[PDB]
Number of protein chains: 4
Amino acid sequence: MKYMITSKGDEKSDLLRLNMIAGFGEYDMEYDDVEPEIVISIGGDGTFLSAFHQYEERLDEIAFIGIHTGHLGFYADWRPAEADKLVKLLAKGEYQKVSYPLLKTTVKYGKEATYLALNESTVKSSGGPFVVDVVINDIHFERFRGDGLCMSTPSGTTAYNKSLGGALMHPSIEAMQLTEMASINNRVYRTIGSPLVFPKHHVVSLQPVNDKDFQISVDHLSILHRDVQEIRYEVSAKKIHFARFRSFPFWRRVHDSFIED
Amino acid sequence: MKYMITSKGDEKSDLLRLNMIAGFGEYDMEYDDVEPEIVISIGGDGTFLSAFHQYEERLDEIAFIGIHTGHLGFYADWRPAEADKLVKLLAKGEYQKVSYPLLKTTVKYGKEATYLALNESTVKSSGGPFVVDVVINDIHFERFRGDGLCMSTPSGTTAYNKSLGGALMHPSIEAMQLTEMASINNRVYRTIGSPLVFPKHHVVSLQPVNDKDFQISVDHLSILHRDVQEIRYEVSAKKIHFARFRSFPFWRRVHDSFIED
Amino acid sequence: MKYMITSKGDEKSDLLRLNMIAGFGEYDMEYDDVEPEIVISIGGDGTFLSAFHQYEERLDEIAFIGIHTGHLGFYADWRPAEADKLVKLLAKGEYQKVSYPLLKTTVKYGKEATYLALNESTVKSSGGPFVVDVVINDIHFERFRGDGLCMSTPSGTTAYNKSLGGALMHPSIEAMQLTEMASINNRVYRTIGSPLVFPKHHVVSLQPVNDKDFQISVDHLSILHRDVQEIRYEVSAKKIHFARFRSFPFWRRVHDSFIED
Amino acid sequence: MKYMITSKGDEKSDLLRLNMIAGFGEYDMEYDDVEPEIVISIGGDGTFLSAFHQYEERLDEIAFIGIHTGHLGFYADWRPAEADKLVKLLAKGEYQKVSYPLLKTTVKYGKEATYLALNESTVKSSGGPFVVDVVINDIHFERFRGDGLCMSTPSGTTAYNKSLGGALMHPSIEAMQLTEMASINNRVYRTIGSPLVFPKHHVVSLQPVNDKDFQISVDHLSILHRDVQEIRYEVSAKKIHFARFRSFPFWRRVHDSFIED
Ligand SMILES: [N-]=[N+]=NCCCCn1c(Br)nc2c(N)ncnc21
Ligand SMILES: [N-]=[N+]=NCCCCn1c(Br)nc2c(N)ncnc21
Ligand SMILES: [N-]=[N+]=NCCCCn1c(Br)nc2c(N)ncnc21
Ligand SMILES: [N-]=[N+]=NCCCCn1c(Br)nc2c(N)ncnc21
């Protein structure tokens, strides 16, 4: 199969990449970063995020693999000492795949721009106060007033969603979680406060009240959008496919990253 | 069909019950509180909880309906003014049903006792300090130290789970959420802190460390269990079936109860 | 005495201002917005904040008064219906004063800039990730990693400090409170998480780790500072003096704003 | 001076106690556990709590010292390796003292019982639902509905108060902090949610609404009180006096216990 390898850019990740290319050169494996069926990221979860968005147009044709040359990552979750064994079983093929849900973010202008997120998408205010009306399935739910909102993927719950008090969902649950950032709550302004978990086909809409410019982020990318009229959140029909080669449970992956290792 | 009606016991709930029995007497409807196919609770969510556990041995043969004579409830969510229209469309039959996930709680002794919960099951310490080892899918996850733990159903997320910082899940998501109660976290003792959402077939086990007596609650019921050896939490294969007669979205039901009405 | 009146700028606040000037014209009261001893703000807490920072160079010579033409404010906490009675007892003089603590914020460059805050001062990152070392009384306390930090005055605890989970302090306590914004906590990075309350003379220092550009806010004002080397927080020796004319307890003021009114 | 030493009861704490008595026997130091001026606790913070309440009738005549034979404590905060140096400088006298605020808890029946707490006092419900009206300085503040309340001393903020989201106050601030336990908040029932910090002479009163039986705890002690009519919280006029022998800042003590050591 075709393959390619991204690297964090530091010394050890580049050297581990060339070592796997040399190991791949001993098999029926052609290097190709244009039409690959296997994408390997070496470095961290951020390096994996770049590899995902780099090939987010062909998600159904790629099995992703992450190698962490630093601390353990939730996507780059295979030690460098297992690089040589990764190459062989990848070269055989006939491995099983695992798929995670993704977040679909739509932005409408007075024009439309859609995005896909592996971790989360956030909405903050371009300087001024952040005020939006939250619409769930065409029903007005609340008028949010604070620092912003964060809609997280299941696997993204361990990232920014966790710092905002959100819960950690197992990535086999096709859903999305919304969390609040420093919400103002007084006798006249009311937010739900609790994080919200939405199943598939549930559409969460954010609609402006005053300023129509929001700082919208999607994973690592963050762009200021002007004259915004609506932000639509829903579980994406597209999924990301990992190459499963051993057994590393998500809760074990959560334990090693936050409890002890 | 056979039917029965429970009442909160106050004046208006009893009078609304006799009015529906009289309205039911004008149809092919026999009253029977032993083998009913339709159970109506009048009062509040607590009155509905009693009706559920009263017929929790025959959940697949009953469509539940809740009427709130007081404030809006998440299970008793139909106004008394709609009692006369409930009777007629219930008498016709040919309504659609909706099903919610339930929580299965297993307790092992040096003997076994299983339970079903509509909202949540909690574990606290019988006087002394609460210490348990949390085991997720036979893998040790953490050693919890605090006031206790709460495993909530999807519909139960709006109850005790909400007061503990847990997220609100849509009841169409077959899952269960675990929350922490006043967990102690220092340089040597570590808990995850974030709430955890577990899909079906995921088994969460609580195992004692010192004292084997815990105050285990299941919905409104709470019993002190002695010489406890294991507490097993998992999404139940059994479900509760409501009688759907109009359109009352869960998020609309959340809005009316916490934001404004 | 000399006096001046600021107004929110809308119709009713301007008309209430001219009405008090006319009422003041019936006494030994000269209007002067350069050297006043009594400053009246009409509008809201934001209008009061502007009046404070407008005369923050002469705080020991001014008694402040706030009138809310909208909802109740914690500084603008006197109804417009009491405007005519405010004018008379202000004209008599011989009222008692009440004083609140202020926050002193120092910023050092490779040059020094000091500021005074009535509510709080916040530190966020200019685009990139926010990382600082927190130094309390010259002892390294923690390496913070997240969205930012907020040091609040006692009276400022009801503002942004409250949205960040901070506690509400009575303004008679000469202290300052620090709160965290979306702090990242994993097995390798650790923050205290709890808000911290510091007495007088306690100096809290924030020191950069990578980027030396921070978005530093002080009350409503927010300015991007570049090549920052240190941010020093401490309870200010200066205080703000209100003109006490009735009895409005802080906890009563908290009750009317968040519980019910 | 007279002195006495309490011990956790395990082997090393008893042996360290007899070693200090033998070291004290080489000075003008008489052992006396009835009228001592110096009390030494060996073990942990719990052992120190027992020593405090054991001599809480003569707090103005005693300088307390805590030795931790296990992990670092906030009261037992001197290593066993410094036991021999503690004995000598204690025998010289002429050390400086440091004093911490205490919590005064009053309970009224249809009779009165007062208590002193070094960490905190908690109020929970004897089985049924916990509902109280919170009265601050004779003004009704809120109707609390949840699991209970916790009023903490400044030094007690690092204990149970920290697990409940409360802030950490420096013990030089004569104040008390109130925190909420799993408070229920819906459209009809409202709590402040934020922790509250009260200065001296501020009296916080809890008054029953239905059940007059509460599980009231004071530090380690916990007693069920029946037919309760009022619970009064205020900063105590009495203080605890430690024997200062080196320099161990409270924030350094917080750092070593929660961040790293
Ligand atoms: N706030 N904040 N947090 C930033 C986390 C950055 C590292 N990181 C990435 Br990039 N993705 C994940 C993920 N899915 N889970 C956990 N950490 C992750
Ligand atoms: N802590 N605490 N909270 C007690 C809530 C009691 C009322 N109540 C019942 Br009973 N069941 C539900 C439910 N599913 N959602 C919301 N309120 C509910
Ligand atoms: N986040 N956020 N919150 C902004 C609050 C703005 C209104 N406001 C002002 Br301006 N000052 C105070 C104060 N001291 N207490 C309460 N509200 C206040
Ligand atoms: N929940 N819960 N937490 C129990 C803490 C028990 C140990 N411990 C004692 Br006993 N007193 C203190 C104190 N003042 N600070 C920190 N830990 C303390």
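By Swiss-Prot numbering, chain C shows 1-110, 114-264, in order.
The way this entry was determined, per its header, is X-ray crystallography, 2.5 Å.
Each Cβ is built from the backbone N, Cα and C atoms, and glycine gets one as well.
Secondary structure at C:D45 (mutagenesis position), taken from DSSP and collapsed to helix, strand or coil, is helix. Annotation source Swiss-Prot lists active site, proton acceptor at C:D45.
Annotation comment: Swiss-Prot describes C:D45, C:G46, C:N122, C:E123, C:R148, C:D150, C:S158, C:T161, C:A162, C:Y163, C:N164, C:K165, C:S166, C:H223 as NAD(+) binding site. Neighbour list (C:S166 (NAD(+) binding site), Cβ cut-off 8 Å, at least 6 residues apart, same chain): empty.
Around C:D45 (mutagenesis position), the C-beta neighbours below 8 angstroms that are at least 6 residues distant in the chain are C:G66, C:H68, C:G73, C:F74, C:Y75, C:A76, C:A162. For the mutagenesis of C:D45 to N, Swiss-Prot gives this note: Only minor changes in the structure and a 10-fold decrease in the kinase activity. The structure shown keeps the original residue.
In the three-state DSSP scheme, C:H223 (mutagenesis position) is classed as coil. Within the same chain, residues at least 6 positions away in sequence whose Cβ sits under 8 Å from that of C:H223 (mutagenesis position) are C:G46, C:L49, C:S50, C:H53. Looking at Swiss-Prot, the entry for mutagenesis of C:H223 to E says: Twice less active than the wild-type. Its activity toward DTA is increased 2-fold.
Missing residues between C:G110 and C:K114: 3. Distance between their CA atoms: 6 Å. Contact annotation for chain A: of the listed binding-site residues (C:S158, C:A162, C:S166), C:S166 place their CB atoms under 8 A from a CB atom of that chain.
Under DSSP, C:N164 (NAD(+) binding site) is assigned to a helix (H, G or I) in the three-state scheme. Residues within less than 8 Å, Cβ to Cβ, of C:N164 (NAD(+) binding site) and separated from it by at least 6 positions along the same chain comprise C:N122, C:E123, C:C153, C:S155, C:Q180, C:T182, C:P198. Comment: NAD(+) site residues C:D45, C:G46, C:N122, C:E123, C:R148, C:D150, C:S158, C:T161, C:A162, C:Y163, C:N164, C:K165, C:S166, C:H223; largest CA to CA distance 32 Å, whole number. Summarising the environment of C:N122 (NAD(+) binding site), the number of other Cβ atoms within 10 Å of its Cβ, over all protein chains shown, is 26. For the recorded site, C:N122 (NAD(+) binding site), the DSSP three-state label reads coil.
Following the DSSP three-state reduction, the secondary structure of C:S158 (NAD(+) binding site) is helix. Note: C:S158 (NAD(+) binding site) has non-local neighbours C:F74, C:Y75, C:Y100, C:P101, C:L121, C:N122, C:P174, i.e. same-chain residues 6+ apart with C-beta under 8 A of its own C-beta. Within 10 Å of the C-beta atom of C:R148 (NAD(+) binding site) sit 21 other C-beta atoms, taking all shown protein chains into account.
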